[PDB]
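First the structure, in the form of structure tokens, and then the observations on it.
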Amino acid sequence: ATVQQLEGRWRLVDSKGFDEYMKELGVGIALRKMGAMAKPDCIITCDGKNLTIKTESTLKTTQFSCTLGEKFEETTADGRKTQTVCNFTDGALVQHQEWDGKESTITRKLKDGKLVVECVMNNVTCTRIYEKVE
Ligand SMILES: CCOC(=O)c1c(NC(=O)[C@H]2CCCC[C@H]2C(=O)O)sc(C(N)=O)c1C
């Protein structure tokens, strides 16, 4: 397993728990309705240690870039400004966010050709499945 295996355009095909996760983050109604309705593509690109993740839906486009292992300021889709670190560890990309004394982790892994995204904050979870598309 390598980080390069995560590269490409991926399309959301299933979501569980996301609304509960957004509620744990304290996201307000407008953004929760967007999160519930949007069916994003995620575009992952990497060159060595540089990683970029872009998302595109009918509602919103987002993007961040980082160096694997380096702490950086991430402005999230819900508007937090987190201290984030991304690492490819034990066959997953792990995105660890810290802000205001809180923490949340997002993992991304290839399983049976699909991109499995899992979110957690304070034992509130979600699982989002994406299929590789052209
Ligand atoms: C604030 C509520 O909306 C959203 O969060 C949201 C996205 N969130 C994410 O991309 C991450 C969310 C956290 C898990 C990893 C990612 C994933 O979705 O798989 S993309 C997106 C869009 N382009 O439309 C929207 C609206």
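The residue numbers of chain A are those assigned by Swiss-Prot, with the residues present covering 2-135 sequentially.
Determination method: X-ray crystallography, 1.2 Å.
The backbone N, Cα and C atoms fix where each Cβ goes, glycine too.
Among the mutagenesis results in Swiss-Prot, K24 to A has the note: Loss of ligand-induced nuclear import; when associated with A-33 and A-34. The residue drawn here is the original one. Long-range neighbours of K24 (mutagenesis position) (same chain, six or more residues apart, CB within less than 8 Å of its CB): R33, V125.
Where Swiss-Prot documents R33 to A as a mutagenesis experiment, the accompanying text is: Loss of ligand-induced nuclear import; when associated with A-24 and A-34. DSSP assigns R33 (mutagenesis position) to a helix in the three-state reduction.
Under mutagenesis, Swiss-Prot gives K34 to A with this note: Loss of ligand-induced nuclear import; when associated with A-24 and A-33. Its own atom aside, the Cβ of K34 (mutagenesis position) has 14 Cβ atoms within 10 angstroms in the protein chains shown.
Among the features that Swiss-Prot reports, N-eicosanoyl ethanolamine binding site is placed at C43, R109, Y131, with the record citing experimental evidence. DSSP assigns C43 (N-eicosanoyl ethanolamine binding site) to a strand in the three-state reduction. Listed in sequence order, the residues of the same chain lying 6 or more apart from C43 (N-eicosanoyl ethanolamine binding site) and placing their CB within less than 8 Å of its CB are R10, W11, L13, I54, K55, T56, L116, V118, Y131.
According to Swiss-Prot, the feature (9Z,12Z)-octadecadienoate binding site maps to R129, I130, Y131, an assignment based on experimental evidence. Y131 (N-eicosanoyl ethanolamine binding site) counts 22 other C-beta atoms within 10 Å of its own C-beta, drawing on all protein chains shown. DSSP classifies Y131 (N-eicosanoyl ethanolamine binding site) as strand under the three-state reduction.
The feature hexadecanoate binding site is assigned by Swiss-Prot to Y131, with experimental evidence given as support.
Close to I130 ((9Z,12Z)-octadecadienoate binding site) in the fold, though at least 6 residues off in sequence, lie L13, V14, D15, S16, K115, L116, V117, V118, each with a CB less than 8 Å from its CB. Within the same chain, residues at least six positions away from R129 ((9Z,12Z)-octadecadienoate binding site) with a Cβ under 8 Å of its Cβ are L13, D15, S16, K17, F19, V117, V118, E119, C120. If you take the Cα of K34 (mutagenesis position) and the Cα of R109 (N-eicosanoyl ethanolamine binding site), they are about 23 angstrom apart, rounded to a whole number.
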